[PDB]
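**Student:** Here it is, the structure, as structure tokens.
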Protein chains: 2
Amino acid sequence: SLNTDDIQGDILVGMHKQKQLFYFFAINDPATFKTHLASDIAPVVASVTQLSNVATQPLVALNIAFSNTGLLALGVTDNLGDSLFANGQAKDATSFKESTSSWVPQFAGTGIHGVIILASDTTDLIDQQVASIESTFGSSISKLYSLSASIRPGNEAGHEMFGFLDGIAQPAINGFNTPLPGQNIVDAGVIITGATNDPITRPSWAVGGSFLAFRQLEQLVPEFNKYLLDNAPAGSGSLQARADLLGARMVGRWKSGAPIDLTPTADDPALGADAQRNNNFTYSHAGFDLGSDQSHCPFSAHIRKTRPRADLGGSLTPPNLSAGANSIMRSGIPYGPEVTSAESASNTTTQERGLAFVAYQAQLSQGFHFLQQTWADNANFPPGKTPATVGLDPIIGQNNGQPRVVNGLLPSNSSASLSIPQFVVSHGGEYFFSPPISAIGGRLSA
Amino acid sequence: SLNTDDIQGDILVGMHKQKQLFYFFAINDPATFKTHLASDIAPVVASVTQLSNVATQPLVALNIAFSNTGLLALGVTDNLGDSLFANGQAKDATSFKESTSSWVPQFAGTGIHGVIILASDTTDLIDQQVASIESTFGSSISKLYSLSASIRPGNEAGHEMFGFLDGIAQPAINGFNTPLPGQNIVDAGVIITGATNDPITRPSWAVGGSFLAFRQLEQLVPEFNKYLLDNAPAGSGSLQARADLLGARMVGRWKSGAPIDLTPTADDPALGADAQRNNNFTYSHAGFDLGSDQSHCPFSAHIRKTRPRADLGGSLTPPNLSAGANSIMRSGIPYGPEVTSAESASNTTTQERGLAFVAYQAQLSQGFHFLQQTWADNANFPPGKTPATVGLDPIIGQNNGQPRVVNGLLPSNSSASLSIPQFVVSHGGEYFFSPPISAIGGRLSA
Ligand code: HEM
Ligand code: HEM
Ligand SMILES: *[C@@H]1O[C@H](CO)[C@@H](O[C@@H]2O[C@H](CO)[C@@H](O[C@@H]3O[C@H](CO)[C@@H](O)[C@H](O)[C@@H]3O)[C@H](O)[C@H]2NC(C)=O)[C@H](O)[C@H]1NC(C)=O
Ligand SMILES: *[C@@H]1O[C@H](CO)[C@@H](O[C@@H]2O[C@H](CO)[C@@H](O)[C@H](O)[C@H]2NC(C)=O)[C@H](O)[C@H]1NC(C)=O
Ligand SMILES: *[C@@H]1O[C@H](CO)[C@@H](O)[C@H](O)[C@H]1NC(C)=O
Ligand SMILES: *[C@@H]1O[C@H](CO)[C@@H](O)[C@H](O)[C@H]1NC(C)=O
Ligand SMILES: *[C@@H]1O[C@H](CO)[C@@H](O)[C@H](O)[C@H]1NC(C)=O
Ligand SMILES: *[C@H]1O[C@H](CO)[C@@H](O)[C@H](O)[C@H]1NC(C)=O
Ligand SMILES: [K+]
Ligand SMILES: [K+]
């Protein structure tokens, strides 16, 4: 009995649209804002139920979430029970070993009172909806910043900007999702505040909400590509295939989405396209030593860093259920143009492109923030490996701008390290709370 | 005669696409810019020939034009024979009785070196093409400003923001256009620099170009609509019907495109859509006194102010050929979102919409500038009327921000004045030269 009628769509199902806009606003007139929040927004906020039926999917799907300062501006002083949310992402940046100096300037503070997520299959429709929202609210709000995002073109649809199939792996909410082979299975309360086994006491009105960690993460695609080529493990055959292999071993999947744990030496596109198979692994293999074998998947690969499965205990055969509480739901969408001829030929980025990163979780210290700082950025995670130093996550791992020392990537010697420049650059973001839909025309507009 | 392979398509035929972007740039590094102008831009500039064939429409249509300062940045010091162009449009603002205070800051100066016009059926395609251009030119080009424009949706396609069908009336170029009934017929040299009967000496490389007068004109649609309702002449017809009549008498056409001169009391949508009938008039009528009769069409109506036809003498029967030299080719396209419910409910604009106005002419002083100052803004034009005070063009007439005095609009009393707020607000623009295509990889790249 998850009340999915009351849970904003993006949290659990995604927006299921081709285009999205992230519209970051300030509140100038609380009393006026509340009237329109309740009269005009509340009724068109799309729920999990609504979005889960192609029939009830609106022309423009709308979610809305508030920052700590946004809640304060609405006179909402209740403790939501999350100190990271409360203090905002800017004050948290040092945890991830970046400086707000590279952030979108409007992220580098707490001026942003909220974000509106618009999703639609054309940008035209999105723009008409922005117009409609702005004229409705009038002077009661100001736009501080916005970021447009879309599913990438054609064959690359649902792939991110480095070209890897994305959205494969999510936590399955016990009692809501039908678990796929290999998929972790977790209490609703890991993602939904006040949900089953959420140990943190919430204001009653906040029950059915989630915390949104937003991140604007630029990707240097041409530079990535060239680095793969330059450091492709010796072997055969073609240089591109060995570059692809190395790419794969960095992420933990081929670009087709085939997990390398199941197919370590060559891509398998059909496997990648198969929901019944492509997540059905734990990192354990009979009979290799889990603590020492990186021949299937490096200890430092992105996905193994972010969901370590058998690395943290639990069943060696699918499905592993370890570290449930550290699950996140991901609704990230690529942003920016495709790589151009000029950028590709010069192996140099000129146009900002990347990932509009969106993670949902009931406890920020358990989810995005934990994954970034305690796992991905942690040279000694996961524990109990030989060699002991795993190095940083080659995708997202940060060290105050320094190139990242990453181990295990080279199939023929797992002691062989690489020094890897950042290919993902954080321009920061903010922590929001995505209230249940009843709070929008309810408590928050009170 | 007219080498249409060498004439940029928008000048004579328009871009024939749903979306346009006007990309205003500066040149930072002329040597490098030239390189890419020749190798990258010239080859993809869309000619009149290419655009006139349904099956050779480019995926993205590109035209390009330069300001005086842009030409200078390219080491082209030749006299194009146009003093208004040389000065730029900021210095001309006084002529139109408008303050630069309302101008896009980037237009109020001569820092803009040119404009790239992109046209496509989606904005996605334009966005990717912008990225391609910016990556190719690198730091040698800089974006100073841009305006996105679009054909209006559904049944308003081809209508401007006030809701009137547009693009019905253009000069027919002798030898190029087969004239329609009523259409003015002009020498090619009225539009194309150095073409037939262009009296002005041009640099040889400039033969086959045109002057592009760009204007960003905001339209206050809700305000316009309200003004019509509040000022509609008393009558037995419905309120909406009498409002529409007033609107049509302001424009000189009904929204369907029907010219009121031919149908003064009723819309006729069959007429509006028929290119054979919908321009076939002179303003003359047996036996009415051309000098005093405003029952068919007010002397002050927009199209009558901008093509006076028989008001400037010549044939009383179609086609009238007066004032050929004061003709402009029009490539304007609406911009901004559709009117929202909030704005409509309130009768108040909050979202900027209007017309991205593009006029082409071989002499700025005979075309746009002439039409704005000598005709539209002149309370005594057209001449020889009774009463003498025609008033201003209700659509575009300007009086230093003051309400415009407009006479003749009320069928029942041709002496009856209305004091009309601006419905259109100039946010300025610039005068550019669109060169022949040969010049783009020729002289301008040299
Ligand atoms: C631009 C930067 C990023 C890129 C290119 C990237 C790329 C990917 C790719 C290709 C996958 C595998 C596809 C899939 O399983 O659906 C993936 C999975 C994942 N990523 Fe990221 N990612 C990025 C940032 C992040 C961040 C910042 C986090 C959180 C700290 C994160 C957490 C995850 C998680 C949890 C998974 C799924 C792991 C699993 O279920 O096995 N990623 N990422
Ligand atoms: C946003 C402001 C404007 C609006 C809403 C507007 C509206 C219209 C409309 C509805 C028509 C009739 C369509 C047609 O005959 O093709 C028209 C025609 C025309 N307009 Fe405008 N107009 C605007 C600005 C201008 C300006 C600034 C000029 C020049 C100074 C201009 C010159 C013309 C001309 C020459 C015609 C054709 C008249 C004829 O050949 O009989 N317009 N306009
Ligand atoms: C997910 O992956 C697991 C492997 O980790 C798959 O489990 C395995 O499924 C196969 C069926 O193809 C089982 O094979 C069978 O084994 C029995 C004896 O145990 C034998 O008599 C049969 O001839 C057959 O080979 C295998 O036992 C089983 N292993 C485990 C540990 O469960 C599972 O099928 C995968 N799921 C999907 C949807 O692919
Ligand atoms: C354009 O309008 C003119 C009227 O101004 C039409 O000319 C008239 O046509 C009718 C029918 O042939 C004749 O009876 C009149 O004698 C014509 N008048 C003149 C002065 O020629 C002309 O037919 C119209 N053209 C179109 C295509 O409808
Ligand atoms: C980019 O890198 C690849 C491989 O390193 C190479 O083939 C290509 O020539 C490089 N381009 C430039 C401009 O250096
Ligand atoms: C593995 O790489 C390391 C470099 O860190 C090196 O010391 C060692 O010789 C390599 N192992 C083999 C078998 O070559
Ligand atoms: C808008 O104008 C119309 C016509 O004048 C009027 O009936 C209506 O009350 C106005 N709306 C508002 C909100 O003032
Ligand atoms: C209308 O014409 C002018 C408007 O000012 C006025 O002087 C005259 O008296 C009016 N005539 C009628 C019949 O209303
Ligand atoms: K927390
Ligand atoms: K001139």
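Going by Swiss-Prot, the residues shown for chain A are 64-509, listed in order.
Each residue, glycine too, has its Cβ placed from N, Cα and C.
In case it's useful when we look at the structure, here is the feature table from Swiss-Prot:
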MUTAGEN   A:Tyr208 to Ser  No significant effect on enzyme kinetics
MUTAGEN   A:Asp229 to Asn  Drastically decreased catalytic efficiency in reducing H(2)O(2)
ACT_SITE  A:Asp229  active site, proton acceptor
BINDING   A:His365  heme binding site
MUTAGEN   A:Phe420 to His  Does not acquire new sulfoxidase activity
MUTAGEN   A:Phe420 to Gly  Acquires new strong stereoselective sulfoxidase activity favoring the S enantiomer (KM=0.37 mM for methyl-phenyl sulfide(MPS), KM=0.13 mM for methyl-p-tolyl sulfide (MTS))
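So that I understand the layout, could you describe where these features sit and how close they are to other parts?
**Tutor:** Listed in sequence order, the residues of the same chain lying 6 or more apart from A:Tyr208 (mutagenesis position) and placing their CB within less than 8 Å of its CB are A:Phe87, A:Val167, A:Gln169, A:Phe170, A:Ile175.
Secondary structure at A:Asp229 (mutagenesis position), as computed by DSSP, is coil. In this view, A:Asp229 (mutagenesis position) is surrounded by 21 other Cβ atoms within 10 Å of its Cβ, with every protein chain counted.
Non-local neighbourhood of A:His365 (heme binding site): A:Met313, A:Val314, A:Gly315, A:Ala439, A:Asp456, A:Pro457, A:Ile458, A:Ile459, each in the same chain, at least six residues away, with C-beta under 8 Å from its C-beta.
In the three-state DSSP scheme, A:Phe420 (mutagenesis position) is classed as strand. The Cβ of A:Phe420 (mutagenesis position) has A:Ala276, A:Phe277, A:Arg278, A:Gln279, A:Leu280, A:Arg393, A:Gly395, A:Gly492 as same-chain neighbours under 8 Å, each 6 or more residues away in sequence.
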**Student:** Determine, from DSSP, whether A:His365 (heme binding site) sits in helix, strand or coil.
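**Tutor:** DSSP call for A:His365 (heme binding site): helix.
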